[PDB]
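These notes concern the structure reproduced below.
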Amino acid sequence: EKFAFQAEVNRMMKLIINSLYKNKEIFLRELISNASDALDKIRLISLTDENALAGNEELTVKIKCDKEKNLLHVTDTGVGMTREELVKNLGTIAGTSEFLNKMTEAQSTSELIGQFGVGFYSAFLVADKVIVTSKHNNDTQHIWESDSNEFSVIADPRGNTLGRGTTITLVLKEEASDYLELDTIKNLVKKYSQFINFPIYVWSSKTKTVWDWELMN
Amino acid sequence: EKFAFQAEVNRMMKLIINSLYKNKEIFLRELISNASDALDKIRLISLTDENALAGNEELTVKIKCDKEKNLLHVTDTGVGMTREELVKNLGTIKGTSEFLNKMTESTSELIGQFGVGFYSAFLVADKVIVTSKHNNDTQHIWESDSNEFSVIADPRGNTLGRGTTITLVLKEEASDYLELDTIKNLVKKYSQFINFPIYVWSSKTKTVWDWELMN
Ligand SMILES: COC(=O)c1c(O)cc(O)c(Cl)c1CCC(=O)Nc1cc(O)c(OC)cc1O
Ligand SMILES: COC(=O)c1c(O)cc(O)c(Cl)c1CCC(=O)Nc1cc(O)c(OC)cc1O
């Protein structure tokens, strides 16, 4: 259940963290962007697979803040990942050599990271820990967690609560506490969701005080 | 041949690098202290083993600056390490649980107290190489950039006889440690109380090079 990252991934995390410390908010752009890719995938699969969406009919991204627990959640109903895919996709990597060289050489790298598709790791810019809960049509719900020094995968004792999809949960660093404020999240989400072809919601309040999903794009 | 560090070691390296960020020269103190501890060990073994010192009759620490190659070498003739010991002592970590918590909660003394000062070489080095020859094994080489490490049989064979050479590929901004003046100075400070003789390969005035005793 306990694994170690591939060497090149440790290097990649360091390059990303060191070259973006000046524009941390980008982590949110990357999470929403990965959410959108996952949503496109299940959509492509639903063209050939008639049972594709049976686990969860919607195709959405739902963002929620939990100030009391110091948590930020970003949930999408994309294709999700199997246990083997969590271990492979997040703990290893496969023209990587050049990318690292370009990153190192460049060291703006915001565009580089997006183009290569390794934006997930920019989550370590604001999080002391990253948790990935996923449910893929071909497997049971699993959980991936990491503080960047190793990672582990376990079967989710809660069972299948996602239906289909992925939740990226971030345990925010103390200095990243500002991302727990609704005003800030709504503003960032709105900016980074303008060109995403799937509805994106943020759990927010409204005037008694009532909480409910608020469309951002 | 390729290995990954234990999770605890990765955490430890970060804790050590982030706390001593303002007093980097301390890496030299730790390398010399570890050198010393390796010598005490072979000295002890030699008390109960007539052939202990057969591979190399001396008990010393020799420091060498290779400016051109950007390398710093620290060689001792202690007990050395087998292939299995390089992998275990350097890639895994002992009351570690509490130490990490204590580090998190000055760290200079703490690191010295737990004996994990080796990792402070990463404060001034982009890559760290450890060549070692133990009586019970052939010479091997351990190398790391901190993101992983590998251990290979030393193709040069037994050149140490017995002992360990710590080789640091100095970061561009750590280049100051390649100056004889500076290393001589630091060595003289952290060697005042080391029971074994410590030498620095230095020049004297024509210009000749030779071992100069610093303690
Ligand atoms: C499979 O895509 C996902 O389910 C998904 C998601 O829905 C939200 C996310 O924030 C992320 Cl990170 C993912 C996984 C994206 C992916 O394709 N995995 C992946 C991630 C990497 O960092 C990577 O680095 C080389 C390679 C990957 O395949
Ligand atoms: C075995 O001791 C050595 O031969 C030696 C040496 O001669 C010079 C050195 O710079 C070092 Cl690091 C060593 C190894 C010291 C040791 O006993 N191993 C060791 C080193 C660590 O850094 C450590 O960290 C948790 C644990 C160890 O056991």
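Just so it is clear, chain A uses Swiss-Prot numbers, and the residues here are 74-167, 170-182, 187-286, 328-337, in order.
Every residue gets a Cβ built from N, Cα and C, even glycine.
Listed in Swiss-Prot:
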| type | residues | note |
| --- | --- | --- |
| BINDING | A:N107, A:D149, A:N162, A:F199 | ATP binding site |
| MUTAGEN | A:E103 to A | Loss of ATPase activity |
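Projection of Swiss-Prot feature records onto the structure.
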residue : record               : Cβ contacts under 8 Å, 6 or more apart
A:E103  : mutagenesis position : A:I192, A:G193, A:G198, A:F199, A:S201, A:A202
A:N107  : ATP binding site     : A:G198, A:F199, A:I247
A:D149  : ATP binding site     : A:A108, A:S109, A:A111, A:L112, A:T133, A:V134, A:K135, A:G244, A:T245, A:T246, A:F277
A:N162  : ATP binding site     : A:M154
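With a CB cut-off of under 6 A applied against ligand 1, the recorded positions A:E103, A:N107, A:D149 are reduced to A:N107, A:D149. According to DSSP, A:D149 (ATP binding site) is assigned to a strand segment. Counting every protein chain shown, the Cβ of A:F199 (ATP binding site) has 20 other Cβ atoms within 10 Å.
Where 4 residues go unmodelled, between A:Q182 and A:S187, the Cα positions on each side are 8 angstrom apart. Within 8 A of the CB centroid of the ATP site residues A:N107, A:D149, A:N162, A:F199, the other residues of that chain are A:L104, A:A108, A:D110, A:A111, A:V211, A:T245, A:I247.
The maximal spread of the ATP binding site, taken as the longest Cα to Cα distance among A:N107, A:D149, A:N162, A:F199, is 17 Å. DSSP assigns A:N107 (ATP binding site) to a helix. Cα atoms of A:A167 and A:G170 lie 7 Å apart, with 2 unmodelled residues in the deposited structure between them.
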